[PDB]
Amino acid sequence: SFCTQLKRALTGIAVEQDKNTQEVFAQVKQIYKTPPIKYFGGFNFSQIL
Amino acid sequence: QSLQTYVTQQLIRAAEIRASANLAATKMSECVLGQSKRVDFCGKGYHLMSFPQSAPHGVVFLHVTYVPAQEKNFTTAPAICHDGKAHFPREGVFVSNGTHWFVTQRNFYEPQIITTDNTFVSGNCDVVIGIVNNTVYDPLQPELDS
Amino acid sequence: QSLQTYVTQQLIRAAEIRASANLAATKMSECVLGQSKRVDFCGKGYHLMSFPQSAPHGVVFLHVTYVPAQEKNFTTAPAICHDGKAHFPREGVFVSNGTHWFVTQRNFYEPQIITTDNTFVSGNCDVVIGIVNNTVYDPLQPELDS
Amino acid sequence: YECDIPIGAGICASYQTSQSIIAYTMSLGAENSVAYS
Amino acid sequence: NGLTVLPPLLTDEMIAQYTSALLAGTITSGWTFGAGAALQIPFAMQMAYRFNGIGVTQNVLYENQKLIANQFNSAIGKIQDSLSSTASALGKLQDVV
Ligand SMILES: *[C@@H]1O[C@H](CO)[C@@H](O[C@@H]2O[C@H](CO)[C@@H](O)[C@H](O)[C@H]2NC(C)=O)[C@H](O)[C@H]1NC(C)=O
Ligand SMILES: *[C@@H]1O[C@H](CO)[C@@H](O[C@@H]2O[C@H](CO)[C@@H](O)[C@H](O)[C@H]2NC(C)=O)[C@H](O)[C@H]1NC(C)=O
Ligand SMILES: *[C@@H]1O[C@H](CO)[C@@H](O[C@@H]2O[C@H](CO)[C@@H](O)[C@H](O)[C@H]2NC(C)=O)[C@H](O)[C@H]1NC(C)=O
Ligand SMILES: *[C@@H]1O[C@H](CO)[C@@H](O[C@@H]2O[C@H](CO)[C@@H](O)[C@H](O)[C@H]2NC(C)=O)[C@H](O)[C@H]1NC(C)=O
Ligand SMILES: *[C@@H]1O[C@H](CO)[C@@H](O[C@@H]2O[C@H](CO)[C@@H](O)[C@H](O)[C@H]2NC(C)=O)[C@H](O)[C@H]1NC(C)=O
Ligand SMILES: *[C@@H]1O[C@H](CO)[C@@H](O)[C@H](O)[C@H]1NC(C)=O
Ligand SMILES: *[C@@H]1O[C@H](CO)[C@@H](O)[C@H](O)[C@H]1NC(C)=O
């Protein structure tokens, strides 16, 4: 069962990659969004929004 | 054997990538969702905030930090004697420009008159090494006199 | 070859488990033996304390945290003019319920009258953007008058 | 809905109401605009 | 020869939505959205909170607000130029690939 355990290891790696992305980015409960007005006290976030 | 070599290399590299991803998750939690007191964790300087940006197979943090810019020399003193009492700053440092003494913040030169609000007394003036003689203004005195 | 495969897998998994154990030791040191300012390190919310419990091949942390519950809208202002002087809060935020102004904590609505103890002055009222006009109570005035 | 069985490229599957297997685009969460001024 | 690549579960648009949500929460609510419900606060006052958090009194922020905004905007513009000029910037991700 060399092939089966190689396949198992690769599947585990793939699932781990998905988990890594989920842990890094899905830290926010709700998808917030800024109001249509874009005056944040003089700071200009247009290049990152 | 070639397949086993490939899989072993992939496992080791995946462990490395998982360590990097855990670090990125920690930076997202601390730098982005809050302000971090840890030095050089969220960029060089005093951390103010951070902004995340996605990238192929990774993340990019824009760390906004505060860096002191233009420093000036001053003559400092650990404490100050007024009436045989040693006065220490509540939040700041005693500085002198050559003739007069002020109490300022420790990160931005904003000199102020040394009063009893800025300072607290502790003991006499025979223990502190490097203490200096200066007058500590009392805000209540003119009000009482008036 | 089968034995070598088993040993290599065990070494990689042991490295992963050691990383997890180091994380658990750090959480024991910081969450349990102290109070942590790191965000989301000792649970979601403002960390208060943590309690350890053993488990087969692992540990379980009960993180006690503080979560704000019922938020209310208020009209805020960066500073306040009384006599041509801008007043900033020592520890809190200026809020208004529509007619009157108070200074409160930043995490729990406990409004208080704006006095010279809650605030400090800095400069005139021509620099701050969004400053408002309100009276700053002076505690010493009635005592002097009496 | 929330992802139940990950299929990939943002597509997940679940067993829901008779009952059958349904495929959908996973939901990141409820949108919430903050009343900023 | 049997070697294939599986697509990631989260598409790039979903990652962009996640980063956008984090950014909007940070901008409009400070750090309050990471603890409980997002509590709105004017951005200047949030930056004054940060200045208090690094040991600088908030009147420094309020009296230098335009200068600080200009410095932040210039730094963002320089980040833009650095990314748009130097092709060999994202070394680590390309190394992984
Ligand atoms: C925020 O920055 C962007 C880009 O740095 C500004 O957009 C520029 O605006 C000027 C004048 O309107 C145009 O000539 C440029 O072509 C714009 N560039 C881009 C990339 O759009 C934007 O105006 C800034 N925000 C504010 C409020 O000034
Ligand atoms: C140190 O600082 C003090 C306070 O600012 C200076 O005293 C003032 O100096 C100005 C001249 O720039 C005079 O117009 C004021 O009348 C002075 N005030 C008092 C209370 O004396 C002092 O000159 C500074 N010393 C040096 C060497 O720069
Ligand atoms: C600060 O002032 C005090 C008193 O104004 C000085 O103490 C005097 O020191 C001289 C010389 O040692 C003695 O002869 C006096 O008897 C002391 N007077 C008192 C009331 O203690 C002190 O020396 C001054 N500090 C400095 C650095 O000059
Ligand atoms: C805002 O808060 C102030 C202070 O609590 C309120 O003023 C008081 O209102 C009560 C009525 O609930 C009166 O009995 C008091 O006499 C008021 N005190 C003063 C000093 O005026 C004010 O009504 C509140 N405004 C709103 C719109 O709720
Ligand atoms: C806060 O109060 C001050 C003074 O009570 C106001 O300043 C006056 O503004 C008017 C209109 O611009 C001028 O005609 C007066 O000469 C000003 N007086 C002084 C003493 O400066 C100020 O406008 C008030 N703020 C707001 C927002 O109404
Ligand atoms: C303080 O004085 C020393 C004396 O040599 C000088 O070398 C130094 O540059 C001064 N500091 C500043 C900030 O000018
Ligand atoms: C504050 O007012 C806005 C105005 O639309 C409202 O949407 C929001 O729910 C209010 N906040 C609270 C806590 O009620």
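Going by Swiss-Prot, the residues shown for chain D are 660-676, 689-708, listed in order.
According to its header, the structure was obtained by electron microscopy, 2.7 Å.
Each residue, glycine too, has its Cβ placed from N, Cα and C.
Feature annotations, reproduced from Swiss-Prot:
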- D:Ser673 to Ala: No effect on O-glycosylation by host GALNT1 (MUTAGEN)
- D:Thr676 to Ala: Partial loss of O-glycosylation by host GALNT1 (MUTAGEN)
- D:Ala701 to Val: In strain: Beta/B.1.351, Iota/B.1.526 (VARIANT)
- D:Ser704 to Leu: In strain: Omicron/BA.2.12.1 (VARIANT)
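Listed recorded positions: D:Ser673, D:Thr676, D:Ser704. The one with the lowest count of other Cβ atoms within 10 Å of its Cβ is D:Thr676. Each residue contributes its Cα atom, and for D:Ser673 (mutagenesis position) and D:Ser704 (variant position) these two points are 29 Å apart. In this structure, D:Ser704 (variant position) is part of a beta strand by DSSP. Applying an under-8 Å Cβ distance to chain A, the recorded positions D:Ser673, D:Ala701, D:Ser704 reduce to D:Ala701, D:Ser704. When other Cβ atoms within 10 Å of the Cβ of D:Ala701 (variant position) are tallied across all protein chains shown, the result is 8.
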